[PDB]
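Engineer: I am attaching a structure below and will ask some questions about it afterwards.
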Amino acid sequence: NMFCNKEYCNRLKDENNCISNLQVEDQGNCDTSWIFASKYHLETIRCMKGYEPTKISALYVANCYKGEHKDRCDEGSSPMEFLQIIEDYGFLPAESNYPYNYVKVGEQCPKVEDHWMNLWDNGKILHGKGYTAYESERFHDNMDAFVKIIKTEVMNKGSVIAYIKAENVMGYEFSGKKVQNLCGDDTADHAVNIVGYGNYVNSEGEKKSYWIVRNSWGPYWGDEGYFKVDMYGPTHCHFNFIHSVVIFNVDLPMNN
Ligand SMILES: O=P([O-])(O)O
Ligand SMILES: O=P([O-])(O)O
Ligand SMILES: [K+]
């Protein structure tokens, strides 16, 4: 029965889980997947510490940053910057306080109002970079260990951040109802989250396994905004579909 063990993890099937209540979002026509995937990883980390499934304001992160003005719609950033933004501001408003519209990416950072809730209240970034990252290509000859690392973090933190090449999921007949059997590229350009996994039997009757991946292209794309992808992919791939994974090292007290 249980919804997240070492062989099978799918919290989406449990309407009672905090994580299942974090609805899929749409980044729109800006390069802001770095914000969606990073804030979702924090949102699941919060769920695991007993907090409400309250959405972080992606627009606040897009619009509030130190230094010279940047083109926050045309230029993607990284999860390292999500953390840099937290550490500079110490405030993450709820989505409801400052809701996302992609055409507003670029607006002046809004003044925090008294009635805004702080979704990072009492949060600490652990020492020494604040995150841990892994490259699939560095595990080409111990893919098992890579899989194990990701499974453990999905179990414990509720998700990891993963980087993929967006083109790899733009196959002309991409169907969210199928486990995709995909290759990756030498590089990546789009942040997603791995949120679960399980085993399946493929079209050749072979035992295989899949990641469940959350995207930020709205709930119409894929399978209600998610898709399944084979952990290994075609034998011939030089590069795994999952290029990199990033995990945040955050200390949040058990509360709310
Ligand atoms: O968020 P993206 O469009 O820079 O992959
Ligand atoms: O498409 P490849 O570069 O993963 O073989
Ligand atoms: K490729």
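Quick note: numbers on chain A are straight from Swiss-Prot, i.e. 564-690, 700-828, in order.
Yeah, the Cβs are placed from backbone N, Cα and C, and that goes for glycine too.
The following feature annotations were taken from Swiss-Prot:
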| type | residues | note |
| --- | --- | --- |
| ACT_SITE | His762 | active site |
| ACT_SITE | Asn787 | active site |
| MUTAGEN | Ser596 to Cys | Gains protease activity |
| MUTAGEN | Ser596 to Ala | Lacks protease activity. No cellular location and growth defects in host red blood cells |
| MUTAGEN | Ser596 to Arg | No viable parasite |
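Can you walk me through where each of these features ends up in the structure?
Structural biologist: Taken residue by residue with DSSP, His762 (active site) is part of a strand.
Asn787 (active site) carries neither a helix nor a strand DSSP state and counts as coil. Other Cβ atoms within 10 Å of the Cβ of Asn787 (active site) number 27 in total over all chains.
The C-beta environment of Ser596 (mutagenesis position), restricted to residues of the same chain at least 6 apart in sequence and closer than 8 Å, consists of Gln590, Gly639, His762, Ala763, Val764, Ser788.
In the three-state DSSP reading, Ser596 (mutagenesis position) counts as helix.
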Engineer: What's the end-to-end span in Å, taking the Cα of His690 and the Cα of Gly700, for the 9-residue unmodelled region?
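Structural biologist: Flanking Cα atoms, separation 4 Å.
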Engineer: Select, from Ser596, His762, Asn787, each of the recorded positions with a Cβ positioned under 6 A from at least one atom of ligand 1; if none does, say none.
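Structural biologist: With ligand 1 as the reference and 6 Å as the Cβ limit, the list reads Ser596, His762.
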